[PDB]
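Trainee: Could you have a look at this structure, given as structure tokens, before my questions?
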Amino acid sequence: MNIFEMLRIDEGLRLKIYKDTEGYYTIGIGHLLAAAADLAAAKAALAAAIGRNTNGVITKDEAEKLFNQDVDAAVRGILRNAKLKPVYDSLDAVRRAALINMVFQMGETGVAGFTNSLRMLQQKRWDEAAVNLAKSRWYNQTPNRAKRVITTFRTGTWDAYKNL
């Protein structure tokens, strides 16, 4: 399993350009193309990003490419972050997947705020952290995503995502 698939599940994948209620142009896995207006403008960007002249629809491989771009950017920022870097750095690949997922959902700052939970994580206190975290507003608001992710932090496996 992989992070793209995790996110596919948690966030969702759109293969056709979408405009939300607040005027944003998005595609793939939350890939922001453009805020206001120009569908054509949005399509223009798209076309350039994947290196192809779409009709507004892309393939999964194409989404995966934009996503990977987005994942890097996020990891960059994670690194330039002082509350986040040592955790990331100390986590295993799977668990970071989870870390990234959270960032994708709530931003670095948002994540950066789970001081205690982060601490356990860095000191490898998995059940601790897991329990800590389930007592959160985040969990109450997006419980299904919260739970998988948490469970992921717990086991360090991808099982939460294979058993749906």
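Each residue's number is its place along the chain shown, starting with 1.
The backbone N, Cα and C atoms fix where each Cβ goes, and this holds for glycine too.
Copied straight from Swiss-Prot:
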- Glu11: active site, proton donor/acceptor (ACT_SITE)
- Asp20: active site, proton donor/acceptor (ACT_SITE)
- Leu32, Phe104, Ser117, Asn132: substrate binding site (BINDING)
- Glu11 to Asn: Loss of 84% of enzymatic activity (MUTAGEN)
- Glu11 to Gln: Complete loss of activity (MUTAGEN)
- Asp20 to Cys: Nearly no effet on specific enzymatic activity (MUTAGEN)
- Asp20 to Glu or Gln: Loss of 99% of enzymatic activity (MUTAGEN)
- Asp20 to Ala, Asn, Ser or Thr: Complete loss of enzymatic activity (MUTAGEN)
- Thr26 to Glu: Complete loss of activity at neutral pH; covalently bound substrate (MUTAGEN)
- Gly30 to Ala: Almost complete loss of enzymatic activity (MUTAGEN)
- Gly30 to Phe: Almost complete loss of enzymatic activity. The enzyme is destabilized by 1.5 kcal/mol (MUTAGEN)
- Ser117 to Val: 50-fold decrease in enzymatic activity (MUTAGEN)
- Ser117 to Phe: 10-fold decrease in enzymatic activity (MUTAGEN)
- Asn132 to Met or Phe: 2-fold decrease in enzymatic activity (MUTAGEN)
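Can you walk me through where each of these features ends up in the structure?
Mentor: In sequence order, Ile29, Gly30, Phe104, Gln105 are the residues of the chain that are 6 or more apart from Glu11 (mutagenesis position) and have a CB within less than 8 Å of its CB.
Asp20 (mutagenesis position): 8 other CB atoms within 10 A of its CB, across all protein chains.
DSSP classifies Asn132 (mutagenesis position) as helix under the three-state reduction.
Under the DSSP three-state reduction, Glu11 (mutagenesis position) is assigned to coil, being neither helix nor strand.
In the three-state DSSP scheme, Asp20 (mutagenesis position) is classed as coil.
Just so you know, the Cβ of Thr26 (mutagenesis position) picks up 17 other Cβ atoms within 10 Å once every protein chain is counted.
In the shown protein chains, 17 other C-beta atoms lie within 10 A of the C-beta of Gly30 (mutagenesis position).
In the three-state DSSP scheme, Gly30 (mutagenesis position) is classed as coil.
Neighbour density for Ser117 (mutagenesis position): within 10 A of its CB lie 24 other CB atoms from the protein chains shown.
Under DSSP, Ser117 (mutagenesis position) is assigned to a helix (H, G or I) in the three-state scheme.
Around the Cβ of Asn132 (mutagenesis position), a 10 Å sphere holds 18 further Cβ atoms from the protein chains shown.
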Trainee: Including all protein chains displayed, how many Cβ atoms other than that of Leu32 (substrate binding site) lie within 10 Å of its Cβ?
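Mentor: Around the Cβ of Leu32 (substrate binding site), 14 other Cβ atoms lie within 10 Å.
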Trainee: Closest to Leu32 (substrate binding site): which of the mutagenesis positions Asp20, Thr26, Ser117, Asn132, going by Cα position?
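Mentor: Among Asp20, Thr26, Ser117, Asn132, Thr26.
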Trainee: In Å, how long is the longest CA to CA span across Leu32, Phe104, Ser117, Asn132, which the record gives as the substrate binders?
Mentor: 32
Trainee: I need the CA-to-CA distance for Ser117 (mutagenesis position) versus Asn132 (mutagenesis position), whole Å please.
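Mentor: Here the two Cα atoms lie 6 Å apart.
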